[PDB]
Amino acid sequence: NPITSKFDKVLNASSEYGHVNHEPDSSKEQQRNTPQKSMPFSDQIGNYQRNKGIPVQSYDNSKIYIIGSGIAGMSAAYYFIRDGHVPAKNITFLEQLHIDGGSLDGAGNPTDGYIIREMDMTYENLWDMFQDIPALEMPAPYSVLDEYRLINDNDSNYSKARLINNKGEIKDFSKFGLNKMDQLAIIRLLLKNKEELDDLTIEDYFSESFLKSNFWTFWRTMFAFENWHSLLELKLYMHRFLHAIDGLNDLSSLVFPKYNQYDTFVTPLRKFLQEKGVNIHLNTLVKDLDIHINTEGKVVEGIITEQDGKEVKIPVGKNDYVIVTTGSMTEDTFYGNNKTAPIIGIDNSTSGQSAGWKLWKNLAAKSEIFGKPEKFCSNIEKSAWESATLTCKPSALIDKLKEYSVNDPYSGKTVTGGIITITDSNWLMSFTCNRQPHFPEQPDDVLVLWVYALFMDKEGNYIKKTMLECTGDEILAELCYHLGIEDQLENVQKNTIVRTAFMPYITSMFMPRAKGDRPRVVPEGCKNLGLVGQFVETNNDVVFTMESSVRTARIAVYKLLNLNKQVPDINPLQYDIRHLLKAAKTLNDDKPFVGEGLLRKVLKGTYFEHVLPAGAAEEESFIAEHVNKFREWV
Amino acid sequence: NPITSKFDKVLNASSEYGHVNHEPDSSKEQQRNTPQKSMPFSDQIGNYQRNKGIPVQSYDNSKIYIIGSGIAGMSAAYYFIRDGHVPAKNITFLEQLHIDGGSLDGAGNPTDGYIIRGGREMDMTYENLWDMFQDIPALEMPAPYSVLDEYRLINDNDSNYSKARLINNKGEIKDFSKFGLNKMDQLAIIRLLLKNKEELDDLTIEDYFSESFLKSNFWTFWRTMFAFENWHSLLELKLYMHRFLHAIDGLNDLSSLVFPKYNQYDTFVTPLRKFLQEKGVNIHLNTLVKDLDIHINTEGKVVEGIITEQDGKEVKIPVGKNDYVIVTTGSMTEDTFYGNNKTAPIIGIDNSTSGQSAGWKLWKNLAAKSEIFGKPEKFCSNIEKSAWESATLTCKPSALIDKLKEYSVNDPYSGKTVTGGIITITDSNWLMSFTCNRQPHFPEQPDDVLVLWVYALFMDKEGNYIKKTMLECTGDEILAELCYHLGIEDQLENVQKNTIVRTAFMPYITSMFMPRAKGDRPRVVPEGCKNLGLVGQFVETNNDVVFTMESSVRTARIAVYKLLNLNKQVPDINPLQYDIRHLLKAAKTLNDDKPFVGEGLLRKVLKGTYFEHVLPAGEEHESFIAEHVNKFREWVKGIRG
Ligand SMILES: Cc1cc2nc3c(=O)[nH]c(=O)nc-3n(C[C@H](O)[C@H](O)[C@H](O)COP(=O)(O)OP(=O)(O)OC[C@H]3O[C@@H](n4cnc5c(N)ncnc54)[C@H](O)[C@@H]3O)c2cc1C
Ligand code: NA
Ligand code: NA
């Protein structure tokens, strides 16, 4: 290796070398400094993790096919280039739909109506990439991270009207409303081993009181969880975003890109990849892979496609690699507009038949290590909801909107601060106005609001139809009803372009799963295939995030090429005592939790007083009882 | 602003723009997610912090003068260029000595002998150092690889650890498996942690810790790998504990460390110099800066000139309305006296005129202008307290190397970890330690030569075999005392003919650890200063410790970011002390890996759960829980007491 020549004496005598664990597991690692340890801890994020890849061989004669060009696949290419030193020209995207980007869309225009189908700072893998990706609206040497922080540093995000009911009156959202039994259920969930929860659903575990709580109203709307989704995934979210728990009620835990995610993240990434010399196919349908299995392992040696109307097989040489974004969330989307309801063209009998789902189904046929696609896409009634993009000119809508806004909508600063959930709406309907303009070329008198509902089988309060039955102007009617401007519905409809989208696989990611149902990024025996997206398995990260897309991509690269590089686990902020205690206090609506009073007497006046959370707690009396309550809990 | 153009609407209605806290204090922050928050928490390290500076004006007309070409001065240059967009042309260094680099020296040759005044033990928590060096061209790897890359190429594939941390009785390995802290001495450590930083003014270490503590293997470990003397700052020791709480369990075998492939001049300094020279920064060697010209009026402090001693003459370098000045207000390697095999270092000062060397005069002069520039005399007024000596052994094959090979984790000539760090001769009168890092230690070091490093902590003690104080000894004599404790004193002649020795007496090596009080160290940019920044090991930061390279890079970034009022922050130290996993591990370690109070209770709760791995390494019934609870409540009770 002409890269490592001055180290060959050491590298050859190394036992670590080439046997790297590219995906360390923080949920199993007992962190100790021993003679064995030569690598950082499994979640030791920081600048020390900013070293680059060292390929052990040339990849000049190696081709790379990437099926699907969401962030997940473009991420794989970036790292193959950066860490594998694979020539960019050797990489080919075979795209399914032929607007790149996937679930991150910026479709539409002011005339026809825009159409769209939330992050925090712990998106660690995302920003490992985007800090070296050229900015949209800043000159060199500035990056996407730079402009992201240029606007988020100087305009805090928060809500002042998180919850409304009674035709527009602001509902109180200062408290979670969790009783003791439910606070215990959350805690026991955090303690439960991950492998013990196969196929269990949220409503299987949590009480009715929990499900009626503000906490769950907060969590279910902002994250898009349904009562029948995966218990495990919810648990993972809590571990993942524990530090954030005190800013859920007012969405102060969040930050947002200047524009829509397509224009902010997808375009600059694609543009960057297009500059180094990457190839893109916008007319190749991938239906299956040609995999050869034997005693040794699994090798992809061909890609079965449908170009035009014929079936063309792309050969995959022994030295080539393949990346697959195995599932789709936006597939089979059925749109609608103002005068038009979406005519849904499938039921649970035809669900799972589509370009994207079929490819995974064909993989599963080959070997059981490719997962169980049918568990995710076999119940549209459970994995669907409908979003509506509002293109708005001055209206009674915008009038009422300004009452809910933090800054003036047209100001370019934070507006609604995130979704505004209509508590007493039958659909469980939420809407949001992000920073305007949401689109770079948006007109100065146009606002783009976004709407969303969680119950697909309930008749609205005002419009006595289910949401998928409604026209654009009818959802406005249902919206206007809950905003007390029903009596001005005409002014709104004549000035608001509505484009709806019914997505049957939008929460298929969250469906109850069991062991082996999701493949690993690089399944047993696979020498040259990688699986990335919201449907492959990572150690502890969550899904329905761009972070998982990037996380899975990096794993693919490093594991396939056997690089020296790791992908650290999720940000260890849950282990931070400050966020543990903050969480405990917040779950309890600032009531004194157990041991707090004691903990206050000991730390107040010390170095660690700042560790104590916000609120007020006072202090063998009844210690004999908590002993025997805690003694019985275990 | 042509950078900001696309954001003017929002920025001109922002409450935060131009009011960033460039040095957030994690020691005071009640971390909460509130409407008021837009920045990350004070110590939220990671990639989100990898954004860049956005200067609000041009600096093409702005000259920047940097006194001191050490890792702190070069760092200020790097960040001025990186985040200030300051033309590298516009930057000039002014150095006192013959060569660039400062305390990270790496001179000498196989014929005269090498000389390293010292080595660099490190951790992965050096966030600012690595925020910089991750973008600095590698020495021994081609483009596009960084110093960070070649650093990890060697350290990822070769663990550092020791199998002979303590030796005594003329060669024998002392058992170094335990800390040996007792009930009371442990608790005294706990309390120090809990004490507010503001209450420890002028307190020394021996002022606070028992004699048992000071004889514990813990303190033997700590005092030798951190160069602490019993008469040093209590606050500093505490700061260290907070800083390196996560490393406490790998101190006894030094498994908590990583080392640069070479001396830090070749590994760190030279790559960075090369980088800055190429962009076009200027340097002036052998130039002594005696004093600054600061104009102080009703509205602030402004540097307006630099008074220099170039050669023998005195020259005054003017400083303009638009110019900036960065000062390294003290060097721990100031006024070194060198010796060798046949010569003891002939000490040209001793207490009577301790502190009247140059380099101190600049800080001394500055302190005369305003109390806000601190009190240098608290640091350079006692050579007997601030000094010790190191020796550099350039070794051909000899009975010394043969003995060394028994202490070595890997064969000395291999290129892997050798001693694993310092080996401390427990019962040496000088309290002498010695190390052998990965060899070669210099890029051009011969195949049959090894470089060994030796230092001692007691300067006023007659040796065990040579009945003199260390600074009285010739290089040959230091070899005698050393050979005695290794058991080779009967082959001293062989060792002497095959080992070149260069010693370095450093009168102010540990001057940074001297006890201090409120105001004794100036802030990086003192109150009123519009164009002066102060960097290095003698200036004030929120929580970081001194005698590290990390602090020098830390202070440099604070300098740039405050002086230019940038959008950029300097996060506090890595928050591993708040990691419940390192908390519990510390407690268990401080108790010789026997169960600490409370652990049993905790183990009843987390064992068999998602959080089992949190429990440290080393089960009674439900009936005894009411006991464990009361004995726990009783323990926290007596903590304050
Ligand atoms: C022997 C030794 C062992 C060490 N061990 C470790 C270790 O194991 N691990 C670790 O992390 N760190 C260690 N350190 C610390 C590390 O080397 C230093 O903290 C770091 O290099 C700080 O450098 P600096 O830029 O702050 O100042 P220095 O490098 O001390 O000074 C830089 C230069 O500024 C010059 N200067 C000062 N005043 C003036 C003036 N008025 N005019 C002109 N020039 C001036 C000086 O001549 C000096 O050469 C060690 C240091 C030494 C000396
Ligand atoms: Na709150
Ligand atoms: Na140990």
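Using Swiss-Prot numbers, chain B covers 2-619, 624-646, in order.
Determined by X-ray crystallography, 2.8 Å, according to the entry header.
Cβ from N, Cα, C; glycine included.
Over in Swiss-Prot, the protein carries these features:
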- B:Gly71 to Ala: Loss of the ability to bind FAD and loss of catalytic activity (MUTAGEN)
- B:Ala73, B:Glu96, B:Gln97, B:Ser104, B:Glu122, B:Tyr127, B:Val290, B:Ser332, B:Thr549, B:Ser553: FAD binding site (BINDING)
- B:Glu122 to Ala: Loss of catalytic activity (MUTAGEN)
- B:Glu122: active site, proton acceptor (ACT_SITE)
- B:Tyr241 to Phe: Loss of catalytic activity (MUTAGEN)
- B:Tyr241: active site, proton donor (ACT_SITE)
- B:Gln265 to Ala: Slight decrease in catalytic activity (MUTAGEN)
- B:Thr436 to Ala: Large decrease in catalytic activity (MUTAGEN)
- B:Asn438 to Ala: Large decrease in catalytic activity (MUTAGEN)
- B:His442 to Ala: Loss of catalytic activity (MUTAGEN)
- B:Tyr456 to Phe: No change in catalytic activity (MUTAGEN)
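Sequence features annotated in Swiss-Prot and their locations in the structure.
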residue: B:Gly71; record: mutagenesis position; Cβ contacts under 8 Å, 6 or more apart: B:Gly102, B:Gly103, B:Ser104, B:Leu105, B:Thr329, B:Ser332, B:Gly537, B:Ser553
residue: B:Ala73; record: FAD binding site; Cβ contacts under 8 Å, 6 or more apart: B:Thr329, B:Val536, B:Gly537, B:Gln538, B:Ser553, B:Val554, B:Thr556, B:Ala557
residue: B:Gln97; record: FAD binding site; Cβ contacts under 8 Å, 6 or more apart: B:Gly69, B:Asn287, B:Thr288, B:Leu289, B:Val290, B:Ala359, B:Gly360
residue: B:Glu122; record: mutagenesis position; Cβ contacts under 8 Å, 6 or more apart: B:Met226, B:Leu255, B:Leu258, B:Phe260, B:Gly422
residue: B:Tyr241; record: mutagenesis position; Cβ contacts under 8 Å, 6 or more apart: B:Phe227, B:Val546
residue: B:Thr436; record: mutagenesis position; Cβ contacts under 8 Å, 6 or more apart: B:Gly120, B:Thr420, B:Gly422, B:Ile423, B:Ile424, B:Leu453, B:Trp454, B:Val455
residue: B:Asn438; record: mutagenesis position; Cβ contacts under 8 Å, 6 or more apart: B:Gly120, B:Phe260, B:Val419, B:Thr420, B:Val452, B:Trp454
residue: B:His442; record: mutagenesis position; Cβ contacts under 8 Å, 6 or more apart: B:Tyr115, B:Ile117, B:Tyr263, B:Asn264, B:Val452
residue: B:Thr549; record: FAD binding site; Cβ contacts under 8 Å, 6 or more apart: B:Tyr127
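The number of other Cβ atoms within 10 Å of the Cβ belonging to B:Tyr456 (mutagenesis position), over all protein chains shown, comes to 26.
Across the fold, the C-alpha of B:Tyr456 (mutagenesis position) and the C-alpha of B:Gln265 (mutagenesis position) stand 17 Å from each other. Checked against ligand 3, the recorded positions B:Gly71, B:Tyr241, B:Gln265, B:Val290, B:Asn438, B:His442 give no residue with a Cβ less than 6 Å away from one of its atoms. Checking the recorded positions B:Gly71, B:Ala73, B:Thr436 against ligand 1, the ones whose Cβ sits under 6 Å from it are B:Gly71, B:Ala73. Those residues noted as binding FAD (B:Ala73, B:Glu96, B:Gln97, B:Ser104, B:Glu122, B:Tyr127, B:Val290, B:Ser332, B:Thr549, B:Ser553) have their most widely separated CA atoms at a distance of 31 Å. DSSP assigns B:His442 (mutagenesis position) to coil in the three-state reduction, placing it in neither a helix nor a strand.
Following the DSSP three-state reduction, the secondary structure of B:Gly71 (mutagenesis position) is coil. In this structure, B:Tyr241 (mutagenesis position) is part of a helix by DSSP.
A gap of 4 residues interrupts the model between B:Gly619 and B:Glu624, whose Cα atoms are 13 Å apart. Mapped onto three states, the DSSP output places B:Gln265 (mutagenesis position) in helix.
With a cut-off of 8 Å between CB atoms and residues at least 6 apart in sequence, the same chain places B:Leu105, B:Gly107, B:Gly120, B:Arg121, B:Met550 near B:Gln265 (mutagenesis position), listed in sequence order. Reduced to three states, the DSSP call for B:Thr549 (FAD binding site) is coil.
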